[PDB]
Amino acid sequence: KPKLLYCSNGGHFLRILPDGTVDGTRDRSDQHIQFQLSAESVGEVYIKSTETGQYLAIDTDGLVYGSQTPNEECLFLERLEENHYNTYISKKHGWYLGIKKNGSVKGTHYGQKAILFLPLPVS
C-alpha cells in the first residue's frame, strides 16, 4: 500500500523527481509523490519512490536527495508523535526530514513544524 507523505508545515507532498532532486509540491496530481515505506526492522523504514524506485537519503550536511541504491544514509526511524503526525529521523546522521514553507526539503532539528508528516495510504 503506497503512501503520500504530506507535510503539515506548508502543506507539501514529499516528492523525489527521477533526477534525484527532492522537494515538496502542493500538487497532488504529481506522479512522483507516492512512496513505499519498506521496513528494515521494527520502527525503521526506507522511503522508496513507487514511480522511480529511488531511495530517500540525507547526507551529513542535511542535503536530502534520491539514490538509486539504498546507501549508508537511506534508513529512517519512523516515530508517531503525540500530535497524530509522524517524524522520520536519519539513523546515520540524526537529521529529521523536513519540508520548509517554500517547499524545499532539508535536514531539520526537532521542534520545527517542518518535520511533521501525515502518511496517506493511496486507494
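The chain as shown is numbered from 1 upward.
Method reported for this entry: X-ray crystallography, 1.6 Å.
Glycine residues also receive a Cβ, built from the backbone N, Cα and C atoms like all the rest.
Within 10 Å of the Cβ of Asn9 (heparin binding site) there are 19 other Cβ atoms, across all protein chains. In the three-state DSSP classification, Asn9 (heparin binding site) falls within coil. What Swiss-Prot records for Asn9 is heparin binding site, and it gives experimental evidence as the kind of evidence.
Among the mutagenesis experiments that Swiss-Prot reports, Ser104 to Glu (Swiss-Prot position 131) is described with the note: Decrease in LRRC59-binding. Sequence-distant neighbours of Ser104 (mutagenesis position) (same chain, 6+ residues apart, CB-CB distance under 8 A): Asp23, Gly24.
In the three-state DSSP reading, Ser104 (mutagenesis position) counts as strand. What Swiss-Prot notes for the published mutagenesis of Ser104 to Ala (Swiss-Prot position 131) is this: Decrease in LRRC59-binding.
The note that Swiss-Prot attaches to the published mutagenesis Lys106 to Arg (Swiss-Prot position 133) is: No effect on LRRC59-binding.
The note that Swiss-Prot attaches to the published mutagenesis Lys106 to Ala (Swiss-Prot position 133) is: Loss of LRRC59-binding.
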Protein Cβ atoms within 10 Å of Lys106 (mutagenesis position), excluding its own: 18
